[PDB]
Structure formats: C-alpha cells, structure tokens
Amino acid sequence: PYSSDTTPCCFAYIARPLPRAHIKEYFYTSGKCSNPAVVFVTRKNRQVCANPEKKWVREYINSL
Amino acid sequence: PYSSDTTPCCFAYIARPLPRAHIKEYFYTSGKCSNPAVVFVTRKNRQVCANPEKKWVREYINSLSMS
Amino acid sequence: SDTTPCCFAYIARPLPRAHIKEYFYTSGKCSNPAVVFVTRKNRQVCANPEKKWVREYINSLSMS
Amino acid sequence: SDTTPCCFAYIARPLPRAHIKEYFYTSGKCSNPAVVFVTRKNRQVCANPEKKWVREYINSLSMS
Amino acid sequence: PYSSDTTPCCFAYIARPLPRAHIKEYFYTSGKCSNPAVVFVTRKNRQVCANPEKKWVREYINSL
Amino acid sequence: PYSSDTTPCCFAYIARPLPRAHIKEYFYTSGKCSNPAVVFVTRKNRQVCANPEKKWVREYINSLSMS
C-alpha cells in the first residue's frame, strides 16, 4: 500500500457483456485491491467492473 | 450489496488533521475493503482517507453527523 | 524432494491468448526467472517476465 | 521454451520399488544432477544419483 | 566398449518364473550389451536371462 | 532362435595374432550382437575375440573349417 487518496476496487464482475459501442475507456484496478478487475467506463461515465479473464473482456480490450 | 460498481478503498491514512473548515462531508469505506477508513470530502471535492480511531477523526464525524 | 519446473529460454513470438488456460511463476530456486503459460493441451511455455505482452497476458489470467 | 524438471533436494529414505513406474535423469541444464523416480500416482521424486539404492532401482526400471 | 574377452548378453527374457529354490546366484549383464538383463544361474549351472523389471525377478533378488 | 540363453558378444578385437598352435576351435558370434566377431577357443579354453576381416583370422578359419 502507498497514498491517503481513495482508489477504486471491484468486488463483483458484471454478468452480461456491456455493448462494445457504449465503452469509452478502460483501466485495470490498482494492485492494492484484493481482486483484479477491468473497469469499463461507459459514454454516460458509469464505471463497470468486469472479470479480466472473460473472453468478451479480452476481445474488447484487444479491439478498442 | 455486492454489485459491479467500483467502491473506494483506502490504503493509507492522512498524517495530520485536515482543517475542519475545509470539510463538507464524510463517509466510511465499505466493509469489503481490506482496511477500515473514514473518508473526508473537502470543499474542492478531494476525498481524503483517515484513520477511524483518531480523536480528531471522531470529533469531525460527530460535528458533521445528524445521528 | 519433488521436482520443480525451470526455464532456460523464453518464447520469441507471443502465443495466442485464446490457447492459454493459466500461468505461474517458476520457483526462485531456478537459475532464471520465468513466467510459464499453460496451454489448453497442458503444454508449459516459458516466457520472459519483463515483456509487455507477457505482463498483459498475466493481467487477464488466473495463476496456478 | 518448454519447462524442464529440476531437483534441489534428494529423498532421505528409499521409497518402495513396488510404487515406482519409471525413472529419468534431470536435464544437464539444471544446477544439480538428479534421478527422478515416477510413482504409480505420477509423483516425481528426486533422488541422489550416487546412492547405492538409487543405482539398484535404476537397474530394475525402464527410463522415460 | 573395453576387452577382447567375450561377454554374455541377453536378447530375450524367460517367460515363466524359474523356481526360487533352483537359483544359486545372479548377475546383471554388462552395460556394453544392448539390452539390460538379469542372468540367474541355476543349481545345474544353466544361465537364464530374465527381465530386470519383472516383479518376480525383483522379489528373487531382494530375497536371495 | 531368440531364446533365454546368454550369448557371447565381442566388444574389442585382439591386436596381435594368437599362435596358431594354441587354437583348437572357432565360432562366429551371433548376428544379434552389435559387432561382428570371430571367437578363437584356445587349448586352455580361453575365448578370444578377433576381427573377422583380418587376413590371419581368415587363414586360421580356413585351416580349422571342414566346409
């Protein structure tokens, strides 16, 4: 661990793929967090936690 | 209350009291987080992690809280 | 004593993510550090831990 | 590169011959020389090549 | 290879166990030979080639 | 003719001709053996491996052989 700022962590992963077209960016959550996660940021700026191992997650990252 | 939303967690606690005058709100971090924490939100919207057990932290919560 | 897998060379071309099931790091007893990717047919592939592709694959995989 | 099994310690008590299916020598790439006995449950057991019992077992086994 | 003397080699292994009681000594054939073998020497001094991996061979060696 | 009996094989060939006078019999080693050889049996029953291709070896066989 490293800073007093908060950092976003994920504790569950979205079940249904989000539409590819609705995603504006992604990031991986901090290594400080207990679980690994991809966060997708939608065009409406919602942050959505997703399982880095899922195929659709990988396909999105690779294509976007 | 496990959802897909991100949740803010804390990994370190500010060393010095923040000025009371600059704080507008607080909240506690989720119990899912590995460490307990209070977060103070400043008027400039910075979120500052703080040690729940410190006296100043408790005094500030007691001044903000409607409970 | 049980055996442990060690690596002596690192794959040159990235193998496809789709063919990998998990990874692990080789033992610190080994002379070289290495990531091992375990394929669908359970072949163990040694890879250079410092490579960007290797790191990106690890982020999307579970560790055995 | 594929992994190869290496040994870092040698079993103290002889395991029963009846439980061993085959042996092999570890790679010369490994830092220590070793005989590996492969048990009926496919556990790999490292053993000291210089030991009389080890040599006697090898004489009665096929080499993978 | 090492000497002008002949050395006994085996090219087949006896199918039926010899009676334990009829064996006076054993030896392993030379490493120069292409196949490994146990030779049992009977009380009548017949030399009988046997498979070192067979259980009865091992049991005889262990008991005698 | 694969049996359980041992069969004598040769791995080296005597460097110098044996004295003809000391040899009573010969035979060839089995084709199963990795190297070809002639074996001379001395009157004292030593078996001596010899290179089949050497002239002295051939001369000695020709003197012993009834073929």
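Swiss-Prot numbering applies to chain C: residues 28-91, in that order.
Even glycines carry a Cβ here, placed using N, Cα and C.
Contacts of C:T31 (mutagenesis position) defined by a Cβ separation under 8 A and a same-chain sequence distance of 6+ are given as C:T53, C:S54, C:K56, C:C57, in order along the sequence. DSSP assigns C:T31 (mutagenesis position) to a strand segment in the three-state reduction. Swiss-Prot lists C:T31 to A among its mutagenesis entries, and the accompanying note reads: No effect on inhibition of activity by tick evasin-4.
In Swiss-Prot, a published mutagenesis experiment is listed as C:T31 to A, annotated Reduced inhibition of activity by tick evasin-4.
One mutagenesis experiment catalogued in Swiss-Prot, C:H46 to A, is accompanied by this note: No effect on inhibition of activity by tick evasin-4. Around C:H46 (mutagenesis position), the same-chain residues six or more apart in sequence whose CB sits under 8 Å from its CB are C:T66, C:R67, listed in sequence order.
C:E49 (mutagenesis position) has a Cβ environment of 13 other Cβ atoms inside 10 Å. For C:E49 to A, Swiss-Prot lists a mutagenesis experiment annotated as follows: No effect on inhibition of activity by tick evasin-4.
Checking the mutagenesis positions C:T31, C:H46, C:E49 against chain D with a Cβ-Cβ cut-off under 8 Å leaves C:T31, in sequence order.
According to DSSP, C:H46 (mutagenesis position) is assigned to a helical segment.
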